[PDB]
Amino acid sequence: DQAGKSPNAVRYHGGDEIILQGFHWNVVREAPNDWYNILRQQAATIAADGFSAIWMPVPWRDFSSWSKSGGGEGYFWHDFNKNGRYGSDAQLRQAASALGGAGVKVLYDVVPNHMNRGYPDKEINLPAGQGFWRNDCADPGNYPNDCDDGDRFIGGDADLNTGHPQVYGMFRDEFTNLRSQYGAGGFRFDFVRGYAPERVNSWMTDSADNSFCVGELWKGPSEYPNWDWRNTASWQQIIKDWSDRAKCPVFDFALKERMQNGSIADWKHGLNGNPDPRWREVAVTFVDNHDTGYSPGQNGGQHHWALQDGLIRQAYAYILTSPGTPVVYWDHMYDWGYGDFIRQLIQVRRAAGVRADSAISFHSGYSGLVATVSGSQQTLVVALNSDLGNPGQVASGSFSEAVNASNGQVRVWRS
Ligand SMILES: [Ca+2]
Ligand SMILES: [Ca+2]
């Protein structure tokens, strides 16, 4: 495990990570209070599967509820107290210790934008009029106000002024706490549209400068004001700009949007297919998450922007063999049976020495997606839903079949 910063000081931790998203949306309903125990017991497996890092659920306790229903998942926490719906503080430490022990870094999901303000019994009480809240200032709309330099969450009445010295300080100390007592190797920043990118850089600088970080910025061009450059920019340029300011890798929503709206050939338009390595290397690719995808149980979870089952293998084949840093959804790996297939690809990625900044070229004369990836050990030829007949039609060298699945729809060759 190589550990540096990118040539632009982006905290990609050597560009060699392979992340497991360690939960699904309904864990709190399906394995109530038992999730950390399950992870502790799976640690050896996760490690054996080839993951270098795991994205843990929000550790901050959440006892919210709303009604079809939800609550307690962590995105509406009331405290920094770890005795929540995923398990106890003690179980968390054991889980973290087991994962860290098996060689898997622990990335914690953190939610700095808002908190369950109205929760009666909480350890954190910030009064109104004092400037701790967004709503302490005039709230025109879902736009920055003087009390909050980002967008608001729903109504914006739970929005924190993360720029308030005492609020900034509060998060900063919790981040240090997670690192010193909960074995945090990094953080996944939730709803980065809600506060300044610069703040993420400060928090990282202050608490875990050399760790891995990733921000989730899900906001399309049409969501910015008409006069904003972003209103007419590509998905790639919007997320790249955030990454440049936060100095953290960013979820590849450009690739997700093409997976959802374009054809397989169009997948070459995510951040990760960018010809500039300074662009590609900060991309954190995924297929689905707790939000966009399905989850076992209750109403199939959230499924806000789910990838159809007929493209699941193709999607994994693509992210596991290409530039950027890939993320595997718990469910595809461990619930739905794609595990064996994902394991082979992880092995293929590792054997070829594919990293965040590896070069990728797309070949125009065949159907589907055809790409050549220059891994540091080997060259891979990837043909998805293609008529390509032999790897030699697009690349020089001697190739062996590495993967052949879904009736030739997924094919990978190594040099
Ligand atoms: Ca690394
Ligand atoms: Ca906000």
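Here Swiss-Prot sets the residue numbers for chain A, with the shown residues being 22-88, 92-439 in order.
In case you wondered, yes, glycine gets a Cβ from its N, Cα and C as well.
The substrate binding site annotation in Swiss-Prot covers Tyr99, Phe100, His138, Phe177, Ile178, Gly179, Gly180, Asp181, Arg212, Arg217, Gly218, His314, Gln326. Around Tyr99 (substrate binding site), the same-chain residues six or more apart in sequence whose CB sits under 8 Å from its CB are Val79, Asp83, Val135, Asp214, listed in sequence order.
The Ca(2+) 2 binding site annotation in Swiss-Prot covers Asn137, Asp172, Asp175, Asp183, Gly218. Note on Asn137 (Ca(2+) 2 binding site): other Cβ atoms within 10 Å of its Cβ, all shown chains, come to 24. Secondary structure at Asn137 (Ca(2+) 2 binding site), taken from DSSP and collapsed to helix, strand or coil, is coil.
Listed in Swiss-Prot is the mutagenesis experiment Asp214 to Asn, annotated as follows: Abolishes enzyme activity. Taken residue by residue with DSSP, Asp214 (mutagenesis position) is part of neither helix nor strand, so it is coil.
The feature active site, nucleophile is assigned by Swiss-Prot to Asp214. For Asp214 (mutagenesis position), the Cβ neighbour count at a 10 Å cut-off comes to 18, with all displayed protein chains included.
Cβ neighbour count for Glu240 (mutagenesis position) (all protein chains, 10 Å cutoff from its Cβ): 20. The note that Swiss-Prot attaches to the published mutagenesis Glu240 to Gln is: Abolishes enzyme activity.
Annotated active site, proton donor per Swiss-Prot: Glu240, in sequence order, evidence recorded as a curator's inference.
One mutagenesis experiment named in Swiss-Prot is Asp315 to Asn, and its note says Abolishes enzyme activity. Following the DSSP three-state reduction, the secondary structure of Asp315 (mutagenesis position) is coil.
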Original post:
Hey, of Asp175, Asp183, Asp315, which of those recorded positions are within 10 Å of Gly218 (substrate binding site), Cα to Cα?
Top reply: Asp175, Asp183
**OP:** Check the Cα-Cα distances from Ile178 (substrate binding site) to the recorded positions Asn137, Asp172, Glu240, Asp315 and tell me which is shortest.
**Re:** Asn137
**OP:** Please work out the number of neighbouring Cβ atoms within 10 Å of the Cβ of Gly218 (substrate binding site), leaving out its own Cβ.
**Re:** 25
Subject >> Endpoint distance, Cα to Cα in Å, for the 3-residue gap that opens after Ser88 and closes at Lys92 >> reply: 6
Subject >> Nearest-integer angstrom distance between the alpha carbons (Cα) of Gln326 (substrate binding site) and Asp315 (mutagenesis position) >> reply: 5
Subject >> All-chain count of other Cβ atoms within 10 Å of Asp175 (Ca(2+) 2 binding site) >> reply: 20
**OP:** Could you round the CA separation between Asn137 (Ca(2+) 2 binding site) and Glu240 (mutagenesis position) to a whole angstrom and send it over?
**Re:** 12
